[PDB]
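Beneath this line is the structure, given in structure tokens, with notes to follow.
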Amino acid sequence: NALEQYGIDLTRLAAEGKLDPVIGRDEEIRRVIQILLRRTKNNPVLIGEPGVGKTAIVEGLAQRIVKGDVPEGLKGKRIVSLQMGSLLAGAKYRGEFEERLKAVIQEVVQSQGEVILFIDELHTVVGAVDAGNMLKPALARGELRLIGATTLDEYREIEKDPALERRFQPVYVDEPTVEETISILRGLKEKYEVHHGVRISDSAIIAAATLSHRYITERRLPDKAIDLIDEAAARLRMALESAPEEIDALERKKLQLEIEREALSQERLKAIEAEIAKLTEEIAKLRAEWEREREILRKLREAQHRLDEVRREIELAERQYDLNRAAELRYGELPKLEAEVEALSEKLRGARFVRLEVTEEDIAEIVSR
Ligand SMILES: Nc1ncnc2c1ncn2[C@@H]1O[C@H](COP(=O)(O)OP(=O)(O)O)[C@@H](O)[C@H]1O
Ligand SMILES: [Cl-]
């Protein structure tokens, strides 16, 4: 099956609730639906800078299809994202790539309008690695629909081809504002907390949006803001795995006294031998206290993962209109897991060694580099 070998089925991933939430972009999703439902030039091409959210728009659409929140003409449709890496992989001889892509196109044509092909980085497929000829007839006859994604400066070149400009409909995707980015981050926050096993403050989110907008001009919202949060969460996770600085400070202080004892005056020996024992004893106490905190962190993390699955189960039940199951979870397991997550988080707020929450300070530090 060429479609599965060389594509990822975004509607299947949406049905299994495996795509991240898509926040806003309602206007852009409606526009794509509207174009797909025309008889001619019904192949929308998302045009916008890298990281702006073109792929997320297509994923939002797959979600709407699977829920059935689409007009009649799009009910039951699949969106398959073409995988250029899979097509090129092990294609050593001329004719292999071309044969693979024709198998994919043939399967799309065979589906009789039920499969819509999403082609990210469209310019890499049509233009000077050249496969425009293989798609053109199917487009012309209306037997194949596609969604494209590309940048403006590269669409300028695709547009020069007169056959394609009548088939494709440009959709210009602007970068979200700081406000919209904050909303996007708030919507994605739980995924990052669950993955990294940490918590992320709202002010860290505000800072990631604001500081990336202001200082990281060579990249786009919301990607750069998400990246700042992701990196800050990964670093806090890594810091939580390592020995805390306070236990580390005693440990290095002990080593100095151990090196100093190699030099040695009797009163100076007995005072430091007694000091090494005190530090050994202190390290022992704080290490046990740290293990305790670490096990509360483990429980919090288990509770986070369970909460995340329960939300997916709720979302899935709602889409299926299994109203009993949705209510069973919403009024039972959900508030139970939510209270456990909050209570364990609060316990860690008064922790000696575990700092659980990513702060605006963490964000500012990455932005400086
Ligand atoms: N409206 C949105 N809701 C949720 N996440 C978004 C949204 N727009 C962009 N993102 C996220 O920001 C990052 C960049 O988006 P992406 O679709 O990959 O950009 P592009 O395809 O334009 O390069 C991705 O992690 C994506 O999931
Ligand atoms: Cl809408």
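Note that chain A carries Swiss-Prot numbering, so the residues on display, from first to last, are 151-278, 285-420, 428-532.
Structure method, as recorded: X-ray crystallography, 2.2 Å.
Backbone N, Cα and C atoms are what each Cβ position is placed from, and that goes for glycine too.
What Swiss-Prot says about this one:
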- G198, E199, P200, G201, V202, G203, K204, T205: ATP 1 binding site (BINDING)
- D270 to N: No effect on ability to bind ATP. Decrease in ATPase activity (MUTAGEN)
- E271 to Q: No effect on ability to bind ATP. Increase in ATPase activity (MUTAGEN)
- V350 to C: Great decrease in chaperone activity. Retains ATPase activity and oligomerization; when associated with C-467 (MUTAGEN)
- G353 to C: Great decrease in chaperone activity. Retains ATPase activity and oligomerization; when associated with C-464 (MUTAGEN)
- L396 to A: Great decrease in chaperone activity. Retains ATPase activity and oligomerization (MUTAGEN)
- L460 to A: Great decrease in chaperone activity. Retains ATPase activity and oligomerization (MUTAGEN)
- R464 to C: Great decrease in chaperone activity. Retains ATPase activity and oligomerization; when associated with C-353 (MUTAGEN)
- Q467 to C: Great decrease in chaperone activity. Retains ATPase activity and oligomerization; when associated with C-350 (MUTAGEN)
- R475 to C: Great decrease in chaperone activity. Retains ATPase activity and oligomerization; when associated with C-167 (MUTAGEN)
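Known features from Swiss-Prot, placed on the structure.
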| residue | record | Cβ neighbours (10 Å) |
| --- | --- | --- |
| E199 | ATP 1 binding site | 17 |
| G201 | ATP 1 binding site | 17 |
| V202 | ATP 1 binding site | 21 |
| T205 | ATP 1 binding site | 16 |
| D270 | mutagenesis position | 18 |
| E271 | mutagenesis position | 15 |
| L396 | mutagenesis position | 18 |
| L460 | mutagenesis position | 20 |
| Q467 | mutagenesis position | 23 |
| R475 | mutagenesis position | 13 |
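Put plainly, the binding-site residues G198, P200, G203 were compared by Cβ crowding within 10 Å, and the winner is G203. Surrounding the centroid of the Cβ atoms of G198, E199, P200, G201, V202, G203, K204, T205, where the record places ATP 1, the chain contributes additional residues within 8 Å, namely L196, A305, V329, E331, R376, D379. Sorting the recorded positions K204, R464 by the number of other Cβ atoms within 10 Å puts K204 first. Cβ-based neighbour count (10 Å, all protein chains) for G353 (mutagenesis position) stands at 19. Taking Cβ-Cβ distances under 8 Å and a sequence gap of 6 or more within the same chain, the neighbours of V350 (mutagenesis position) are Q467, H468, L470, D471. Chain tracing stops at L420 and picks up again at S428, leaving 7 residues unmodelled; the C-alpha atoms of these two are 7 Å apart. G201 (ATP 1 binding site) sits 30 Å from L396 (mutagenesis position), taking the CA atoms of both as reference points.
Where 6 residues go unmodelled, between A278 and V285, the Cα positions on each side are 6 angstrom apart.
Among the recorded positions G198, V202, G203, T205, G353, the residue whose Cα lies closest in space to that of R475 (mutagenesis position) is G353.
Taken in sequence order, the recorded positions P200, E271, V350, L460, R475 that lie near ligand 1, meaning a CB under 6 Å from one of its atoms, are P200. Here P200 (ATP 1 binding site) is positioned 33 angstrom away from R464 (mutagenesis position), judged by their C-alpha atoms.
Under DSSP, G198 (ATP 1 binding site) is assigned to coil, being neither helix nor strand in the three-state scheme.
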